[PDB]
Amino acid sequence: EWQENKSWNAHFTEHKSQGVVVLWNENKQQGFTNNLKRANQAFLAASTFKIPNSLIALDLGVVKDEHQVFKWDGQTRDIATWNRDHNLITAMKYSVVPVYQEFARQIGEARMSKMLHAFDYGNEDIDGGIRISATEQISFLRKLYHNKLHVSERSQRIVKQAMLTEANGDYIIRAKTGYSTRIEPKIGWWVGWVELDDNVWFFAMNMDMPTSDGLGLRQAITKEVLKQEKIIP
Amino acid sequence: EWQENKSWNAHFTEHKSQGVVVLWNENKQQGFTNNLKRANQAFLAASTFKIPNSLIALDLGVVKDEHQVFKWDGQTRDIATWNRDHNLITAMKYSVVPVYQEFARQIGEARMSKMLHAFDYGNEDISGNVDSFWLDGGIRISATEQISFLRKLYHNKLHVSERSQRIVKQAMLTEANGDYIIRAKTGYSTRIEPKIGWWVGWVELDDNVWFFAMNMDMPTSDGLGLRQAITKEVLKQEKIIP
Ligand SMILES: *C(=O)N1C[C@H](NOS(=O)(=O)O)CC[C@H]1C(N)=O
Ligand SMILES: *C(=O)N1C[C@H](NOS(=O)(=O)O)CC[C@H]1C(N)=O
Ligand SMILES: [Cl-]
Ligand SMILES: [Cl-]
Ligand SMILES: [Cl-]
């Protein structure tokens, strides 16, 4: 079922980094990773939690649709793109914590907890202190892709639209980045999938990310693994 | 409201070409074109008809969802990518005429006509073969009418389900990066003169949407890439895309 291909470690050491990439070939129901241990370690979800939070906000009506505006509160924060109005699409694009904090307040602790349980999300059992492994990310995302989660079809299609990250004639990537900072080890996340004409390859990676300047490596290393496996040109 | 910008013709003449680009700025409700007259001239929809066709097929249940497979019928056709199975996503990507001619037959004349009137689509005339009227029948639509139709799709205001509308917009996905998303559909009218090339859709920005529609004289297939290239040259000139 799962195969460990340590040759991928080269793409982490090339950039003097340590981390994991987990791939899942949907057609063949086979998985691949460079590090079976780290594939199954649970790290803090950080921004990748915006995926279940979006779904829950939509299904409960807290977010009416992807065009609804969420006004900046006029408090300047360190990330300039946050200091403006947003809709669901822009808020995911720029990973706008204060907007998603608001969704969570309105959702409330009790319903948030009931729905993450319906989703079987994270390792924890019952980022709001949610730990989740890369392989657990894939399993959650496979449910999203197939519209199997316990929310409406509409909520799931809207979130998949908001995860749109890249598209050309060769592939479509839906995905979400994350950077976990408040507890060592500081790590970057990138989770999602790449759509091809007649297959889907799910992915989930995280990597030690001590500073901040390395954050591009999250996509870059993931793509080197995809190119090595001829999943993308 | 409407403004003519003739400077855009340089992009056509530099390719020895004639055509029109129309742009609609959604926030400001203003339009821009190099040729008001040709913007309002109605042509055969050709493969741009796959948008309304997809919507109707989905709403009527002819297409269950974007994963349903339409097996190739064994008949080897000229375009190699047509000679294989498809779903709605791939069928739109490769503009797979025979899949859509099957849709049209299942839809039938009456429901196709009724729907196009509900859509207020072009001249709403399906006269001819039900599975080719958009290629060599009576249907006619202008660039400004494509935009008007696309804007109704963009706001989920067509008289079909929201779901139908969301699935079709997924299948129109063409390009996406950190700067913009293009949802569009190409066309090439080839059977009835004047031969023209189409490209219609929109550019999603963070805080605005620019709808577009261009057609251009297309004597030969050698120039088909110009549809996108001229449109992007206009978009770059107007600082819509880098
Ligand atoms: C998510 O983990 N966060 C929100 C924001 N950007 O996340 S992303 O670029 O990795 O997608 C900043 C970092 C981080 C946070 N401050 O909690
Ligand atoms: C649509 O106008 N057509 C279908 C097919 N797609 O070419 S496209 O790249 O312009 O969409 C070939 C051209 C044309 C046709 N001959 O039916
Ligand atoms: Cl929104
Ligand atoms: Cl999409
Ligand atoms: Cl429907």
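We number chain A the same way Swiss-Prot does; the residues here are 24-149, 159-265, in that order.
In case you wondered, yes, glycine gets a Cβ from its N, Cα and C as well.
A:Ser70 (mutagenesis position) falls within a helix when secondary structure is assigned with DSSP. Under the heading active site, acyl-ester intermediate, Swiss-Prot lists A:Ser70.
Residues or ranges marked as beta-lactam binding site by Swiss-Prot on the basis of similarity to another entry: A:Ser70, A:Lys73, A:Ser118, A:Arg250. Contacts of A:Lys73 (beta-lactam binding site) defined by a Cβ separation under 8 A and a same-chain sequence distance of 6+ are given as A:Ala114, A:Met115, A:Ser118, A:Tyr123, A:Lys208, in order along the sequence.
Quoting Swiss-Prot on the mutagenesis of A:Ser70 to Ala: Does not alter thermal stability. Under 8 Å, Cβ to Cβ, and six or more positions away along its own chain, A:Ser70 (mutagenesis position) finds A:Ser118, A:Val120, A:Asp159, A:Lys208, A:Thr209, A:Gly210, A:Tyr211, A:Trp221.
The annotation that Swiss-Prot gives for the mutagenesis experiment A:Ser70 to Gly reads: Increases thermal stability. Abolishes hydrolysis of cephalothin and decreases catalytic efficiency about 60-fold with respect to ampicillin.
Swiss-Prot gives this note for the published mutagenesis A:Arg189 to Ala: No significant effect on catalytic efficiency with respect to ampicillin. Very little reduction in dimerization at neutral pH. Predominantly monomer at neutral pH; when associated with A-206. Slightly decreases thermal stability. Significantly decreases thermal stability; when associated with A-206. In sequence order, A:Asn179 constitute the residues six or more apart from A:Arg189 (mutagenesis position) in its chain with CB-CB distances below 8 Å.
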Hey, what's the Cβ neighbour count for A:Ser118 (beta-lactam binding site) at 10 Å? 19
In the same chain, which residues outside the set A:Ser70, A:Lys73, A:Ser118, A:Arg250 have their CB within 8 A of the centroid of the CB atoms that define the beta-lactam site? A:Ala69, A:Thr71, A:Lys208, A:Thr209, A:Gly210, A:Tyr211, A:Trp221
One would quote the Cα-Cα distance in Å spanning the 9-residue unmodelled segment from A:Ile149 to A:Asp159, in whole numbers, as 14
Would you give the longest CA-CA distance, in whole angstrom, between residues of A:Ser70, A:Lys73, A:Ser118, A:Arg250, the set recorded as binding beta-lactam? 17
Applying a CB distance under 8 A toward chain B to the recorded positions A:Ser70, A:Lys73, A:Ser118, A:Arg250 yields none
